[PDB]
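Trainee: For reference, the structure I am asking about is given below.
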Amino acid sequence: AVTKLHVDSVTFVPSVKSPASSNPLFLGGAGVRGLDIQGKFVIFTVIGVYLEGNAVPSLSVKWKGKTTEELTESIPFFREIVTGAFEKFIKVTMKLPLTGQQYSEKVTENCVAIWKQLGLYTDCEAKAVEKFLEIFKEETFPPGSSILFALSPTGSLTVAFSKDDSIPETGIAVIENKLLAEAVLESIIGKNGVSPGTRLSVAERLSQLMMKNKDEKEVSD
């Protein structure tokens, strides 16, 4: 069930080693981030989402048996993935050239308003966003380069970069803020996310994996 995925011209492998924990993570799903510009659907980035193996049995408790459609429309299901006490990893590969400032401002364009809406915006989050922006401030990402995000089980966000599809053995910096960490993944597969394709892909694959898990345990190690 955990096969590689070909999205646009990129190929996401079945498993990657987390630059933060060095633990293996399986390919949950992949898709593109694009938008209609003057009549043409322009693809900006190609995204892959990886999850920790223990996430399958964890999610199975409440979601085993749900169909792809049921999981795709489920706000609670994806919120459980985003806030789950397990590691998540995101590989964002550029198709179009993007500057670190453009990209970082795009990923965080809604989180502040969202946190204020929920009454959760504190100085900790303000500092986290500032740090996030500083990390990307002077970076440039040509087509083919990648931005890697590792979300720890407790909410720490590790940021790393790559010139291609390779995954570095360690990250660049870590932002210790659960809300910002979750916001990065939410911006992709959440209800207000930018990639319907990635959300659908994750739903489809997890629906199948949760009905297997038991005695197949394909996400072990």
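By the numbers in Swiss-Prot, the shown part of chain A spans 15-235.
Heads up, the Cβ atoms here are built off N, Cα and C, so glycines get one too.
Checked Swiss-Prot, it gives:
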type    : residues              : note
BINDING : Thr59, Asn124, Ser201 : substrate binding site
VARIANT : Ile202 to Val         : In strain: cv. Cha-0
Trainee: In this structure, which of the binding-site residues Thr59, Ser201 has the fewest other Cβ atoms within 10 Å of its Cβ?
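Mentor: Fewest other Cβ atoms within 10 Å, among the binding-site residues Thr59, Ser201, is found for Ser201.
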Trainee: Work out how many Å separate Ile202 (variant position) and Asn124 (substrate binding site) at their Cα atoms, rounded off.
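Mentor: So the alpha carbons of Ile202 (variant position) and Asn124 (substrate binding site) sit roughly 12 Å from each other.
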Trainee: Tell me which residues of the chain lie with their Cβ under 8 angstroms from that of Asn124 (substrate binding site), as long as they are six or more apart in sequence?
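Mentor: Listed in sequence order: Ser201, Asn206.
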Trainee: What does DSSP say about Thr59 (substrate binding site): helix, strand or coil?
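Mentor: Looking at the DSSP assignment, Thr59 (substrate binding site) belongs to a strand.
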Trainee: Quick one: largest C-alpha distance among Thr59, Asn124, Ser201, binding substrate per the record, in angstrom?
Mentor: 18
Trainee: Within 10 Å of the Cβ of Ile202 (variant position), how many other Cβ atoms can you find? Include all protein chains, please.
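Mentor: That number is 22.
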